Amino acid sequence: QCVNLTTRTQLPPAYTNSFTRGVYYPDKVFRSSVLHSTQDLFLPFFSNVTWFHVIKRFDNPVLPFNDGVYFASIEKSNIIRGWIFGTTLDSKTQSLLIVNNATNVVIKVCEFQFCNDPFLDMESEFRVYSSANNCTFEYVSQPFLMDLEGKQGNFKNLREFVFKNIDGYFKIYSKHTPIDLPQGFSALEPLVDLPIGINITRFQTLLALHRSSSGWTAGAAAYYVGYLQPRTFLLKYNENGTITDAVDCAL
Amino acid sequence: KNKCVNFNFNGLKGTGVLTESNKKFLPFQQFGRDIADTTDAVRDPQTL
């Protein structure tokens, strides 16, 4: 809880670049074989995204929400279990937590107690939260089955999420495709829209550990966290209604 | 089907005929539009 372990240390913010990725459907409206021009918060082309890695160390800075959230991760065994979404990061206000045990994703807004870098074994709460009260909000998603065990060969999991808050509406843009410098162009699809309506000024990440307090050994994973910026894109639609090309208006 | 009639679909209004759509669409999609700000595809909520 209040005892800092080996993986909590000060590290520098190394960065990388992105070119194709970051394009999502702005609405559910089908348009066929036309170029649509809309204005929403987008990942800019030719930008600098902050590269994270885990091998004795783990990257979890406290990052502010207000430049937008772009998430992309290239992993095998799906290390990242979810996120912590809060303002003052204590029990004085509401906070959002996403727990993925690879059966049913538990999404709750409640009053939690937070540490600097919470750990997951199964799951362990707390360290994530010690106790909770005063919440009426529960959400049950659709059940599924995934493999949390380790794999070999090529990297089989690419999870690209865009998280934003417009007028108190939280939206999840989900795209999964097989694939330190990725490539390829893809179009994200929406999944879960919850009208929560809370102020989230900062965000953190979660980590799942394994063992063959400090005896739990982290694995090998890599991801990066991007930012958004009000821009205008041109979206090229095919006959099937997917985005095969994206042109920025001003770059 | 195959008759020019008035439409009331979820508050939206129109006049036209109903033919079968062969294009692949999103399962979360309520409706879609055209080249203008005009319609083409609606979703029947009771039976999809």
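Throughout, chain A uses Swiss-Prot numbering, with the displayed residues spanning 14-68, 77-142, 153-210, 215-247, 255-293 in order.
Technique stated in the header: electron microscopy, 3.1 Å.
Any Cβ shown, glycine's included, is placed from N, Cα and C.
Here the residue is the original one, but Swiss-Prot notes a mutagenesis experiment at this spot, A:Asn121 to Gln: Partial loss of biliverdin affinity. If you take the C-beta of A:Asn121 (mutagenesis position) and look for same-chain residues 6 or more apart in sequence within under 8 angstroms, you find A:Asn99, A:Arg102, A:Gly103.
A:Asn234 to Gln appears in Swiss-Prot as a published mutagenesis result, with the remark: Increased resistance to neutralizing antibodies. Counting every protein chain shown, 12 other Cβ atoms lie within 10 Å of the Cβ of A:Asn234 (mutagenesis position). Under the three-state DSSP scheme, A:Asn234 (mutagenesis position) falls in the coil class.
Among the natural variants in Swiss-Prot is A:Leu18 to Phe, noted as: In strain: Beta/B.1.351, Gamma/P.1, 19B/501Y. A 10 Å cutoff on Cβ-Cβ distances gives A:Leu18 (variant position) a total of 14 other Cβ atoms nearby, all chains included.
Listed in Swiss-Prot as a natural variant, A:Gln52 to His is described as follows: In strain: Omicron/EG.5.1. Residues within less than 8 Å, Cβ to Cβ, of A:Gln52 (variant position) and separated from it by at least 6 positions along the same chain comprise A:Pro272, A:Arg273, A:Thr274.
DSSP assigns A:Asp80 (variant position) to coil in the three-state reduction, outside any helix or strand. Taking the Cβ of A:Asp80 (variant position) as reference, residues of its chain lying under 8 Å away and at least six apart in sequence are, in sequence order, A:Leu24, A:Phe65, A:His66, A:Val67. One entry in Swiss-Prot concerns the natural variant A:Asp80 to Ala. Its note says: In strain: Beta/B.1.351.
Quoted from Swiss-Prot, the note on natural variant A:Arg102 to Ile is: In strain: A23.1.
A sphere of 10 angstroms centred on the C-beta of A:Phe157 (variant position) encloses 15 other C-beta atoms. Look at A:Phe157 (variant position): DSSP puts it in coil. Quoting Swiss-Prot on the natural variant A:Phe157 to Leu: In strain: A23.1, Omicron/BA.2.75.
With a 10 A radius on its CB, A:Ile210 (variant position) counts 12 other CB atoms from all the protein chains. When secondary structure is read from DSSP and collapsed to three states, A:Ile210 (variant position) falls in the coil class. Under its natural variant entries, Swiss-Prot includes A:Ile210 to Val with the note: In strain: Omicron/BA.2.75.
Residues within less than 8 Å, Cβ to Cβ, of A:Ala222 (variant position) and separated from it by at least 6 positions along the same chain comprise A:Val36, A:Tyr37, A:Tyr38, A:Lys206, A:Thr284, A:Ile285. In Swiss-Prot, the entry for natural variant A:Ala222 to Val states: In strain: 20A.EU1. The structure shown retains the original residue.
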Spatial neighbour of A:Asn234 (mutagenesis position) that is closest, considering only the variant positions A:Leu18, A:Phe157, A:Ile210 and their CA atoms: A:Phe157
A:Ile210 (variant position) to A:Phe157 (variant position) - Cα separation in whole Å: 35
Between A:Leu18 (variant position) and A:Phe157 (variant position), the C-alpha gap once rounded to whole angstrom: 15
DSSP-derived class (H/G/I helix, E/B strand, else coil) of A:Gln52 (variant position): strand
